[PDB]
There are 2 protein chains.
Amino acid sequence: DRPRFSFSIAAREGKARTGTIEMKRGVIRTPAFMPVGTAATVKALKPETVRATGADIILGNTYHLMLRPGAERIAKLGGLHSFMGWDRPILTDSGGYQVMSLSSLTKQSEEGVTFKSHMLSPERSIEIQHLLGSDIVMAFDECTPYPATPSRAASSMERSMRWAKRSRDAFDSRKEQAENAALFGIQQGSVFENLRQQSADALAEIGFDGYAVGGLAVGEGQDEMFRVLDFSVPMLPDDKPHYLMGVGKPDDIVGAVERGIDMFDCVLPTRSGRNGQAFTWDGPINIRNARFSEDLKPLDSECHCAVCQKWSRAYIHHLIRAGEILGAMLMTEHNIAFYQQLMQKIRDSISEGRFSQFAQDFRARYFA
Amino acid sequence: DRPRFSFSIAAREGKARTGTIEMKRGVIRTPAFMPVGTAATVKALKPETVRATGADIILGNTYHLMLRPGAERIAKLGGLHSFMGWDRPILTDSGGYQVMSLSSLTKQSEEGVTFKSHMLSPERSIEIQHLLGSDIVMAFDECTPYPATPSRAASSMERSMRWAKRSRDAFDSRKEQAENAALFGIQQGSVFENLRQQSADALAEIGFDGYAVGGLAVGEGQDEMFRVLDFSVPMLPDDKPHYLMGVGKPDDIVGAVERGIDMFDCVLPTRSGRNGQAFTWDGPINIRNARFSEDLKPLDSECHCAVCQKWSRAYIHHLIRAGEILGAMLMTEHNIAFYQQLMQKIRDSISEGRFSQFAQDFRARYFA
Ligand SMILES: O=c1[nH]cnc2cc3nc(NCc4cccs4)[nH]c3cc12
Ligand SMILES: O=c1[nH]cnc2cc3nc(NCc4cccs4)[nH]c3cc12
Ligand SMILES: [Zn+2]
Ligand SMILES: [Zn+2]
């Protein structure tokens, strides 16, 4: 039987790593991309389809779920896995990020955040994630807005570290959760090296199963994000997974792996898929464009997904233009599959010591 | 290799029949329910899922398709079957019914109907259905509104019979179509027995592969519809399929089979599914109802569909309330599967000479 949590690194190249996270509900191949489940569903996909794309784990947003059906109700119904029909690992977010993003009349304090649906404390967040039956639980933090002054970034980071300790204690106080789930801490500090160091030190002292880099992908742009990752990731414990929250575009993922990131999530493949954007190895295309109206080729010429085996650009163009549900289904399946194929190529190239070459080849073609 | 068209009756009970239609693209078990494909998709379902429910044939609406992408474009892309990924038979409607329903500034004449997208003649309709690559082609007719005076019903029916002859000639003039597809005529005459007789006589004189009962399910109600079917269906050639257009609710289907109907279509399982209505053997339920919020039972206790094997009422309730695409997917798959299971029970009971008993048992439970 698999352990609660075991991260093993099988191969390395520079700062990049490939390996596995073993958990009770399954094995996660790293670097990993986690499709996002909002409101207990990866939009427009049955869980079996999500698995068919290659996903080992999904991210469950807790924000909508804690509102409806409610964490308690989901617990009564047997937990999130049973509820939505996904039996593999689920990483849940804390709910606090989207509270700041989607709620109104929010009021912050040292205790937590109070909000009106469109009080969430570290303790309540951990409890909600428990009630959902989360496999990987995120500490409740505060994502510092960008740009931030050094003073405000420091104050925000310091609060987040206090909340990280509270998250740790709440998690540990619940026997069933502590024995069956894992807990990740989140590094803050904006773009400031000294604050990032203090945050990493605080998190490592508390001790977590994995470490996220927070406070990025919030408007700073790729150059600045990469610059911050350059010094921030080496501050985290090497022997634990590194999770870059909310990232991202294919090129962002490749660059982040080059800098030591092991885990990713974003709504981009799902959300932009329903909007008409399809990822290809020659860069993204918008299937709504009239140039695809009679194009019999698949979305991507090399993609192994079921959509590219069966349907043409012309048909998917028609579906998206017509507002048909099947359009969203096909675009989303392809995009998630593309992301998983990207992760597989990344893992294989690191394992073979040719990831640097892959990154170069990928960029040359993707941006040709 | 299968013939262009062969209808064989394997068993009978009263006016009810069960058998098969053999065509080049596949065999159709009768009595048959045809899921409706609007804009080249059965809403929220991949074709493989439509087939998995038990469907042998789908109905392709031509109205939206002749507007976008256009019949000519679909022909250039290889035809409707290739376009949407359904390789089994497709019955196409003439496009005229929805022109009267969905278009504005329509102008009728003996030549056909002129309309503004939100001239369609018998010849153009048959050509469009050819360009789509239809297996069963519907004659272009006029659905007389209800109620209709005897004079207006007569004039409308007479025009429809003239259009039926024009449809026949257009179909026969095109070698590829005449050799590979079938053509159905449509009986009109409103609720009037003498006009129904004249219409049946006219259609039989022209000669068709199958005969539809038109002009019903247009507001008359079940009692009146059944009364008209009582005298109308026996007027049609016994050795050819009988198709009741636009029907319908499960009880309507059962009663229509009792009166000699072999083929059905309606948007009810697809459309009402997305709205929240789920069919069960104990009658329809609306999954949005709060009473289902914590109900762990499947949509129906006996249903063999994949949805009822995997997901609870509680989950589907949540999805539909949240406006999630997966909600529409699951509801539609179940409803279409329910309809196919109904047709299977009908076919089996006729084959076993116990259909009368089945109809009684069905109604007693469905309306309990
Ligand atoms: O520090 C963080 N803490 C907890 N959750 C996060 C989620 C995050 N998502 C993004 N970027 C993606 C976006 C989602 C919505 C606006 S930007 N950056 C993120 C940072 C954090
Ligand atoms: O005589 C007909 N001719 C050609 N198409 C039809 C389609 C039909 N669909 C219904 N009823 C279902 C409805 C669809 C829209 C409003 S009622 N009745 C129908 C009658 C006809
Ligand atoms: Zn693909
Ligand atoms: Zn079912």
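Heads up, chain B uses Swiss-Prot numbers, so what you see runs 10-127, 134-383.
This deposition comes from X-ray crystallography, 1.4 Å.
Just so you know, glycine gets a Cβ as well, placed from its N, Cα and C.
Features reported for this protein in Swiss-Prot:
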type	residues	note
ACT_SITE	B:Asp102	active site, proton acceptor
BINDING	B:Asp102, B:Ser103, B:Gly104, B:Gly105, B:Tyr106, B:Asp156, B:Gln203, B:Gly230	substrate binding site
MUTAGEN	B:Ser103 to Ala	Strongly reduces activity
MUTAGEN	B:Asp156 to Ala	Abolishes catalytic activity
MUTAGEN	B:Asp280 to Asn	Abolishes catalytic activity
ACT_SITE	B:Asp280	active site, nucleophile
BINDING	B:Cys318, B:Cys320, B:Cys323, B:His349	Zn(2+) binding site
So B:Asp102 (active site, proton acceptor), by the Cβ count within 10 Å over all chains shown, scores 24
On the three-state reduction of DSSP, what should I expect for B:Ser103 (mutagenesis position)?
coil
Straight-line distance in Å that links Cα of B:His127 with Cα of B:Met134 while 6 residues remain unmodelled:
14
Argmin Cα dist to B:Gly105 (substrate binding site) over the binding-site residues B:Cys318, B:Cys323, B:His349 returns B:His349
Closest of B:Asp102, B:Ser103, B:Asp156, B:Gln203 to B:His349 (Zn(2+) binding site), Cα positions, recorded positions only
B:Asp102
Integer Cα-Cα distance in angstrom, B:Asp280 (mutagenesis position) to the residue listed as 'active site, proton acceptor':
11
Among the recorded positions B:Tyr106, B:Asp156, B:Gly230, B:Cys318, which have a Cβ atom lying under 6 Å from any atom of ligand 2?
B:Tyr106, B:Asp156, B:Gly230
Checking the binding-site residues B:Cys318, B:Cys320 for other Cβ atoms within 10 Å of each Cβ, the smallest tally belongs to B:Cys318
B:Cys320 (Zn(2+) binding site): which of the recorded positions B:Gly104, B:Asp156, B:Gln203 is the nearest Cα neighbour?
B:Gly104
Cα of B:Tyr106 (substrate binding site) to Cα of B:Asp156 (mutagenesis position), in Å and rounded, measures 8
Is any of B:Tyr106, B:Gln203, B:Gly230, B:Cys320, B:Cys323, B:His349 (binding-site residues) within Cβ reach of ligand 4, i.e. under 6 A, and which?
B:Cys320, B:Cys323, B:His349
Looking only at the recorded positions B:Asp156, B:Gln203, B:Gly230, B:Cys318, B:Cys323, B:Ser103 (mutagenesis position) has its closest CA neighbour at B:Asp156
Translate the DSSP assignment of B:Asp156 (mutagenesis position) into the three-state scheme.
coil
Comparing the mutagenesis positions B:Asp156, B:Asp280, which residue's C-beta has the most other C-beta atoms within 10 angstroms in this structure?
B:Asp156
Which Cβ among the recorded positions (B:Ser103, B:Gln203) has the fewest C-beta neighbours inside 10 Å?
B:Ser103
Of all the binding-site residues given, B:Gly104, B:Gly230, which residue's CB has the most CB neighbours within 10 A?
B:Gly230
Rounding to whole Å, the Cα atoms of B:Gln203 (substrate binding site) and B:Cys323 (Zn(2+) binding site) are apart by 40
